[PDB]
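Here is the structure we will look at.
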Amino acid sequence: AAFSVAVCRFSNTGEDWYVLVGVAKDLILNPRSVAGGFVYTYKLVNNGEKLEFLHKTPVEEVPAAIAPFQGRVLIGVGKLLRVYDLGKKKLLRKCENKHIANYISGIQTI
Amino acid sequence: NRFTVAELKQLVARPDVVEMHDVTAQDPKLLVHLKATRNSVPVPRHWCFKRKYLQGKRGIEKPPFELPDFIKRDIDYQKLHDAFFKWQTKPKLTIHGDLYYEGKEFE
Amino acid sequence: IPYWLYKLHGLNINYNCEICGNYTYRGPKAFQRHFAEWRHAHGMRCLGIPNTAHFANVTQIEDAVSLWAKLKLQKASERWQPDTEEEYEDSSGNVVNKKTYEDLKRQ
Amino acid sequence: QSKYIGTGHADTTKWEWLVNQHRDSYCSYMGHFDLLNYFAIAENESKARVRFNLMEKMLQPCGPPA
RNA sequence: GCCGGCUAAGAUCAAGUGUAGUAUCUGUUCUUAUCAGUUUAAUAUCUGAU
């Protein structure tokens, strides 16, 4: 599936623009019964006309947001907001907070 | 014929706002779930008290209504609206759910 | 003396606070008061469970331990969400926590 | 008939409250436009399809002891 | 109200006065006790035995 997209940089990596897309897996609604989620990290190949499938970081909840929080991918999966960084094989959980009320269906970047 | 005060307090996922008298209702789980609202306001403190919140401390010792300075500091032409509608102070009271208790002002 | 007042205010009743030194309190008025006091607080501190607001209406041993365990630091607010992913490989391996990668990079 | 239909009273059961909740929450779905053109985008069905589904769900939704 | 208490913290029976309605006043008792049932959010109350 797919429910979010962003094009941000990474302070750890270089200035190469990196895209991060969300994906659901068996997110059957009515009744709400999802199976999993994933985040695909592309390198934005072709200077904007392609994308290299770098890493598919899994998650036990359907992600619904992504945004650069001071140079980090702030993804809100279910009821948990986690700030991830550049991962050679998967998005590293640089920080986490599970104090979301019911579902994180958005995020802002102040 | 109902869940005990501990069984009905451990089965729920938020016993921090559990009440002893609430466990004897007809649907304790439903009441516990409804009491777990995000930012609601529970029942007042006069649920079980039989003093009506006025008979106990019936000897009130304080002024009835102090004149606010937002309007006090032909009646007035260039200063009446220029002191009440111009030099007005915003009343800073409770925001959302400070339900008045019995005293609620002395403590 | 006031037997009618005793039956009205809630006299002729007690409450067994086992965690509060197995004390014997009064009626419902002292029932809740027995959970927030000096003797009950000292008993809870000597038992090992911290004095939490969720454990106010609790009055037992096994139940107190179950509350101190289940209501302890759950999965939420973990150990800072450790995710180091040291540069020992630069292309694979990220399960190293805040201490594993430190020891891997120190030596 | 139309005395107070829509809400119970002092000893209304939780199931009988949620039943009225869903039965009066779908009428705001079959009648309202934003909450009807928004559900036909998620389920990816036409207006008639979603409306007939919601109408058939009004038999005894929320989990009926029938 | 005064420095936990001095029984002005509650319920309830009979009578008087009066209103469209709410009410107002006088005189009691208050189980000092136990168990079972009804009931009350819990008391209380009532229903029976001792």
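Residue numbering for chain B follows Swiss-Prot; the residues present correspond to positions 458-530, 565-598, in that order.
Determination method: electron microscopy, 4.1 Å.
The backbone N, Cα and C atoms fix where each Cβ goes, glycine too.
Taking all protein chains in view, 13 other C-beta atoms sit within 10 angstroms of the C-beta of B:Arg471 (mutagenesis position). Quoted from Swiss-Prot, the note attached to the mutagenesis of B:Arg471 to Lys states: Does not affect methylation by PRMT9.
Here the residue is the original one, but Swiss-Prot notes a mutagenesis experiment at this spot, B:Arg495 to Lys: Does not affect methylation by PRMT9. For B:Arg495 (mutagenesis position), other Cβ atoms within 10 Å of its Cβ number 6.
In Swiss-Prot, the entry for mutagenesis B:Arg502 to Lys states: Does not affect methylation by PRMT9. The structure shown retains the original residue. For the recorded site, B:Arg502 (mutagenesis position), the DSSP three-state label reads coil.
Within the same chain, residues at least six positions away from B:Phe506 (mutagenesis position) with a Cβ under 8 Å of its Cβ are B:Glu593. In Swiss-Prot, a mutagenesis experiment is listed as B:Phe506 to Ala, annotated with the note Does not affect methylation by PRMT9; when associated with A-510.
Sequence-distant neighbours of B:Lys507 (mutagenesis position) (same chain, 6+ apart, CB under 8 A from its CB) do not exist here. While the structure shown retains the original residue, Swiss-Prot records the mutagenesis experiment B:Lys507 to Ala with this note: Moderately diminished formation of omega-N monomethylarginine but greatly reduced formation of symmetrical dimethylarginine; when associated with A-509.
DSSP assigns B:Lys509 (mutagenesis position) to coil, not to a helix or a strand. Counting only same-chain residues six or more apart in sequence, the Cβ atoms lying under 8 angstroms from the Cβ of B:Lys509 (mutagenesis position) belong to B:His503. Record note (Swiss-Prot) on the mutagenesis of B:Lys509 to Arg: Moderately diminished formation of omega-N monomethylarginine but greatly reduced formation of symmetrical dimethylarginine; when associated with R-507. Abolishes formation of omega-N monomethylarginine and formation of symmetrical dimethylarginine; when associated with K-508 and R-507.
One entry in Swiss-Prot concerns the mutagenesis experiment B:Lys509 to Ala. Its note says: Moderately diminished formation of omega-N monomethylarginine but greatly reduced formation of symmetrical dimethylarginine; when associated with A-507.
Quoted from Swiss-Prot, the note attached to the mutagenesis of B:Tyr510 to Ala states: Does not affect methylation by PRMT9; when associated with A-506. Sequence-distant neighbours of B:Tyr510 (mutagenesis position) (same chain, 6+ apart, CB under 8 A from its CB) are B:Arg502, B:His503, B:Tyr592, B:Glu593.
In this structure, the C-alpha atom of B:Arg495 (mutagenesis position) lies 12 angstrom from that of B:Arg471 (mutagenesis position). Filtering the mutagenesis positions B:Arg495, B:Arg502, B:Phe506, B:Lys507, B:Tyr510 for a Cβ under 8 angstroms from any Cβ of chain A leaves B:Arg495, in order along the sequence.
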